[PDB]
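*Asks:* Shown below is the structure under consideration.
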Amino acid sequence: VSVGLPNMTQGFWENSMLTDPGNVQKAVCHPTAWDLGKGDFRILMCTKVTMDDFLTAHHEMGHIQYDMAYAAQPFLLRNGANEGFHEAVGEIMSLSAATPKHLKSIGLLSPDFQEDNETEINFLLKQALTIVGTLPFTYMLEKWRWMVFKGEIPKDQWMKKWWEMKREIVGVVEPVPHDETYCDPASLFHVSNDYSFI
Amino acid sequence: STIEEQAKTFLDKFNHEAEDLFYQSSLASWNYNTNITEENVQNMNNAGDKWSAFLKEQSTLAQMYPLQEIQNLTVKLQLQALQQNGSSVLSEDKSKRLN
Amino acid sequence: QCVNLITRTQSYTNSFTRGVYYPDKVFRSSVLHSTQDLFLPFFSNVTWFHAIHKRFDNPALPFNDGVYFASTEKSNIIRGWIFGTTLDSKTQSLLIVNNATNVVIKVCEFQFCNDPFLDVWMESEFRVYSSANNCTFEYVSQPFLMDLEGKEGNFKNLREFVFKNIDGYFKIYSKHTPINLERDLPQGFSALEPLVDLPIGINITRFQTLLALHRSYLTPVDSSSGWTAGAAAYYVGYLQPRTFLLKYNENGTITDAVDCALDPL
Amino acid sequence: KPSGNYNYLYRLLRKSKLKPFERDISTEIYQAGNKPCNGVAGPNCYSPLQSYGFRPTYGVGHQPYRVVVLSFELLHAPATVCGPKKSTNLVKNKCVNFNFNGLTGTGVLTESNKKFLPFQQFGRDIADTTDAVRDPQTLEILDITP
């Protein structure tokens, strides 16, 4: 509401169980959203006292805010413009909550602490380790998957092909060579269940 | 009584019935994620199978509608997302091999 | 169901003195004052429609600007009162039933018989039938007539009513006079009392009355056989707008009325 | 209903534009066009009735609300429906203004002397001046004087 998004249903908060479910009933602890449909949403996690719990909570509220935004649109149109938009708009609300002036305004951070140039440089380096570090890896995975699924490159030319443009495209060399039967870039989680990288 | 009004009422009834089925399936999946039971597994499994059969039926019934006879962008987009092929040319043996 | 309905008679007589009612809700003591309104003329010509009853009669008796109704009866055979304009389930129509339990008053359209009848009885009851029910109204009250079988070795009493339609405020006035004279209307003076006013708003043109006599006990074996062509004495008079002078008592009554257009005296 | 209340139907499409206070109760399968309905048909038979669902978990805009709509009417007829009025206590032997009924009066009140008749409300003299009133609630006769 400091940003400008209005408040929403008061029955949602009791409808979402947030602390540890315990052994009384089996439940997962992955922070997940539930856009059930006609005016009903849930969140699910086990909340602990971590800063990353606050980040994931902001991510979940960004997701559910974007969910209830297009409720007036029909069920076929009750999504984002494409698949990556929803994750992106969750991520920007996730990252924008880590601003210490907001924490000082809301009292999360005491006013005695101050922000310097070197601390900001370290924070930017961590952000580069998280955001721009994964970008060229996602690029070469997407390119290799696109040549694979296009059916253009030969299947048996992969003696060192993925190895060699791992060496020249992103600057990572394998420690041990592998034979033709290996499909290690195709052995990842997303390719194994056909989850795209674009 | 042009084809646009028939497409409109078909889209509306599909939206309502698919909304009900999606609501039931998402509710069952949510309370199963909070409380893991085999009866809940059967619940949203039957709901998802019925919703998959329903979406196949709606796509096949929407195959009659001409996608080039719609000038509204929203109805054209929703029919395009409804007239998807999926298994237009697919042998059952090939489908089960893929699965 | 409906029954034999081709029977008509006629008679003719006069009317001496009756037909004076209170003007409205007002009271005075020993004051002689005048009004100009509807009244039954003194010594006026009336129409004795039918003489005496186990007889059938089917008249089409019209209505115009109020009506004076009079009848003698023991055990109260007369039960039904029907007013209206079309009387064929076309416009709203009056219906008064004066059964010994409670009087029922209902105005709406009705598809009754052209010549309606009510009864056939004992064991079970023959109630109202042969009508349409596409209409809504209600009223119920204590029945107008006094207790049945009010007969002795001599004559007992005579019933009289007047009806007036004005401004959608249908008014009925009545009296039960206990007389021992045994010959038509009695030579004497009395008044008429206001009892019921109904806000309705329906024009009336034709009206009739109903008898609720059991034609038989068993339905198919016995019914009506060789008893028709007649009905009871229920003298009918009309009304004209004229002037009257009335006399009031010390308690407040009406004990003398003199016409204002009869003779030079 | 916790499993969903589907008994609350509503008609999505009517034959023509609605008339003020017009009711559609028939279960006719609404033939939209381009093909006759012919009993039951797939593409163009199109039953227009739709359920409400109505679970207690539904949203604020989706929860079952109950609504009563009221319409009065006036006509050139006696008015059969009105609003009640509460009357204060009545006093005697004081020069007061009063409204015992639709008539409006003013004067000193005194107890009864002359008996009335039950179908009577107004006592008058020979000069058209009202001087006797029966009380509405209590059946007591009162006499007014200027």
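Numbering, chain B: per Swiss-Prot, residues 19-117 in sequence.
Using the three backbone atoms N, Cα and C, a Cβ is placed for every residue, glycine included.
Record note (Swiss-Prot), mutagenesis B:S19 to P: Increases slightly the interaction with RBD domain of SARS-CoV-2 spike protein. The unchanged residue is displayed. Experimental mutagenesis is annotated in Swiss-Prot for B:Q24 to T, with the remark: Increases slightly the interaction with RBD domain of SARS-CoV-2 spike protein. As a published mutagenesis entry, B:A25 to V appears in Swiss-Prot alongside the note: Increases slightly the interaction with RBD domain of SARS-CoV-2 spike protein. According to Swiss-Prot, the mutagenesis experiment B:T27 to Y carries this note: Increases slightly the interaction with RBD domain of SARS-CoV-2 spike protein. In sACE2.v2.2; increases interaction with RBD domain of SARS-CoV-2 spike protein; when associated with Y-330 and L-386. Among the mutagenesis results in Swiss-Prot, B:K31 to D has the note: Abolishes interaction with SARS-CoV spike glycoprotein. The residue drawn here is the original one. One mutagenesis experiment named in Swiss-Prot is B:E37 to A, and its note says No effect on interaction with SARS-CoV spike glycoprotein. What Swiss-Prot says about the mutagenesis result for B:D38 to A is this: No effect on interaction with SARS-CoV spike glycoprotein. Among the mutagenesis entries in Swiss-Prot is B:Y41 to A, noted as: Strongly inhibits interaction with SARS-CoV spike glycoprotein. What Swiss-Prot notes for the published mutagenesis of B:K68 to D is this: Slightly inhibits interaction with SARS-CoV spike glycoprotein. Mutagenesis annotation in Swiss-Prot: B:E110 to P, described as No effect on interaction with SARS-CoV spike glycoprotein; the structure shown retains the original residue.
What's the neighbourhood like for each of these?
*Replies:* Note on B:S19 (mutagenesis position): other Cβ atoms within 10 Å of its Cβ, all shown chains, come to 11.
The Cβ neighbour count for B:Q24 (mutagenesis position), using a 10 Å radius over every protein chain in view, is 19.
Residue environment of B:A25 (mutagenesis position) contains 23 other Cβ atoms, counted within 10 Å of its Cβ in all protein chains.
Cβ neighbour count for B:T27 (mutagenesis position) (all protein chains, 10 Å cutoff from its Cβ): 16. In the three-state DSSP classification, B:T27 (mutagenesis position) falls within a helix.
Note on B:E37 (mutagenesis position): other Cβ atoms within 10 Å of its Cβ, all shown chains, come to 17.
The C-beta environment of B:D38 (mutagenesis position), restricted to residues of the same chain at least 6 apart in sequence and closer than 8 Å, is empty.
The Cβ neighbour count for B:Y41 (mutagenesis position), using a 10 Å radius and every protein chain shown, is 22. B:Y41 (mutagenesis position) falls within a helical segment according to DSSP.
A simple way to gauge crowding: the CB of B:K68 (mutagenesis position) has 13 other CB atoms within 10 angstroms, across all the protein chains here.
In the three-state DSSP reading, B:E110 (mutagenesis position) counts as helix.
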*Asks:* In whole Å, how far does the CA atom of B:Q24 (mutagenesis position) lie from that of B:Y41 (mutagenesis position)?
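*Replies:* Rounded to the nearest whole number, the Cα-Cα distance is 25 Å.
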*Asks:* Taking chain D as the partner, extract the mutagenesis positions from B:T27, B:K68, B:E110 whose Cβ is under 8 Å from a partner Cβ; order them by sequence and answer 'none' if none remain.
*Replies:* B:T27
*Asks:* Could you round the CA separation between B:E37 (mutagenesis position) and B:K31 (mutagenesis position) to a whole angstrom and send it over?
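*Replies:* Approximately 10 Å lies between the Cα of B:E37 (mutagenesis position) and that of B:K31 (mutagenesis position).
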*Asks:* Out of the mutagenesis positions B:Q24, B:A25, B:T27, B:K31, B:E110, which are near chain A, with a C-beta less than 8 A away from one of its C-betas?
*Replies:* none
*Asks:* Rounded to an integer, what is the Cα-Cα distance in Å between B:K31 (mutagenesis position) and B:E110 (mutagenesis position)?
*Replies:* 30
*Asks:* Given a 10 Å Cβ-Cβ cut-off, pick out the one of the mutagenesis positions B:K31, B:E110 that has the most other Cβ atoms nearby.
*Replies:* B:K31
*Asks:* Out of B:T27, B:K68, B:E110, the mutagenesis positions in the record, which is closest to B:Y41 (mutagenesis position) when you go by Cα distance?
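*Replies:* Nearest listed residue in space: B:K68.
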*Asks:* What does the structure give for the C-alpha distance between B:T27 (mutagenesis position) and B:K68 (mutagenesis position)? Integer Å is fine.
*Replies:* 21
